[PDB]
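K.L.:
First, the structure itself, so that you have it in front of you.
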Amino acid sequence: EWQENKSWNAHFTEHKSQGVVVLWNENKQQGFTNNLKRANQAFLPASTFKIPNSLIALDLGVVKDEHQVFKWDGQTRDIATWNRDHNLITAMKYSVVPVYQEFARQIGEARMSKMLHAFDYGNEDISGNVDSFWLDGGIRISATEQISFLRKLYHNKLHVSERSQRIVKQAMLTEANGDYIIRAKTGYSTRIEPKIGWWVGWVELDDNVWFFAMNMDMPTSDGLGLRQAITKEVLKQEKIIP
Ligand SMILES: CS(=O)(=O)NCc1cccc(-c2cccc(C(=O)O)c2)c1
Ligand SMILES: [Cl-]
């Protein structure tokens, strides 16, 4: 059911980095990774938590639909794309933290915890501030647990409405062409060591789906582009994409 392919470590050592890539072949129900131990090591989810947060906000009515505008609060932050109006799509696209902090505040501690247990999401611990626990609180999730969660989302099997899950899968849309479709979400954890970058999602093919989850040490923001690059080099190597 699982197999270790240490040849993939070259794609990390190539960039003087360390990390894990996990792949799941849905048709064959088989998983692959370069590091079985780190595949099961749990980190802060950071902005990958915007997936479950979106689901809960939509299913509870905090977010009515993907067109609803959440206006900038006027406070200039260091990321330009954050200093503007957003909807669910663009807030996901640009990982707009302050938007999702407002979602969390309206969701509330009680309902947030209840839902993460229903999702079987990571360690299901929201200890900390309700509006930042996924950045510096107690919540933890591993690469293999991300994929477990994503597979439930793909099959509309999470304990929320089908509508909520379809909308979030739309918001996750990252890349599409004649060969494949990628729905995914990035993450960047900096407040607690080790600093890491995330990329979790799946690749849709004509007749199969490849789920993926990766994280890697990220001492500086300069290497954030390696999250997608390393993943795509593994996919290319495995002939999942040209
Ligand atoms: C809360 S924090 O993440 O520790 N600091 C803010 C911060 C610092 C550097 C980069 C980002 C950023 C913004 C948009 C998109 C992405 C992405 O990886 O797709 C990353 C955010
Ligand atoms: Cl779509």
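The numbers used for chain A are those of Swiss-Prot, and the residues that appear cover 24-265, in sequence.
Keep in mind that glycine also has a Cβ here, set from the backbone N, Cα and C atoms.
Recorded in Swiss-Prot as a mutagenesis result, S70 to G carries the remark: Increases thermal stability. Abolishes hydrolysis of cephalothin and decreases catalytic efficiency about 60-fold with respect to ampicillin. Swiss-Prot lists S70 to A among its mutagenesis entries, and the accompanying note reads: Does not alter thermal stability. Among the features that Swiss-Prot reports, active site, acyl-ester intermediate is placed at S70. Among the features that Swiss-Prot reports, beta-lactam binding site is placed at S70, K73, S118, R250. For the published mutagenesis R189 to A, Swiss-Prot gives the following note: No significant effect on catalytic efficiency with respect to ampicillin. Very little reduction in dimerization at neutral pH. Predominantly monomer at neutral pH; when associated with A-206. Slightly decreases thermal stability. Significantly decreases thermal stability; when associated with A-206.
So where do these features actually land, and what's packed around them?
P.N.:
DSSP assigns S70 (mutagenesis position) to a helix in the three-state reduction. Counting only residues at least six positions away in the same chain, the Cβ atoms of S118, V120, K208, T209, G210, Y211, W221 sit under 8 Å from the Cβ of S70 (mutagenesis position).
Listed in sequence order, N179 are the same-chain residues at least 6 apart in sequence whose CB falls under 8 Å from the CB of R189 (mutagenesis position). In the three-state DSSP assignment, the secondary structure recorded for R189 (mutagenesis position) is helix.
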K.L.:
The record lists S70, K73, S118, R250 as binding beta-lactam. What's the largest Cα to Cα distance among them, in Å, rounded to a whole number?
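P.N.:
If we measure all Cα pairs in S70, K73, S118, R250, the largest is 17 Å.
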K.L.:
Other than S70, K73, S118, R250 themselves, what residues in this chain have Cβ atoms within 8 Å of the centroid of the beta-lactam site's Cβ atoms?
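P.N.:
Apart from the listed residues, the neighbours are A69, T71, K208, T209, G210, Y211, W221.
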K.L.:
Which recorded positions among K73, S118, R189 have CB under 6 Å of ligand 1?
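P.N.:
Within range of ligand 1: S118.
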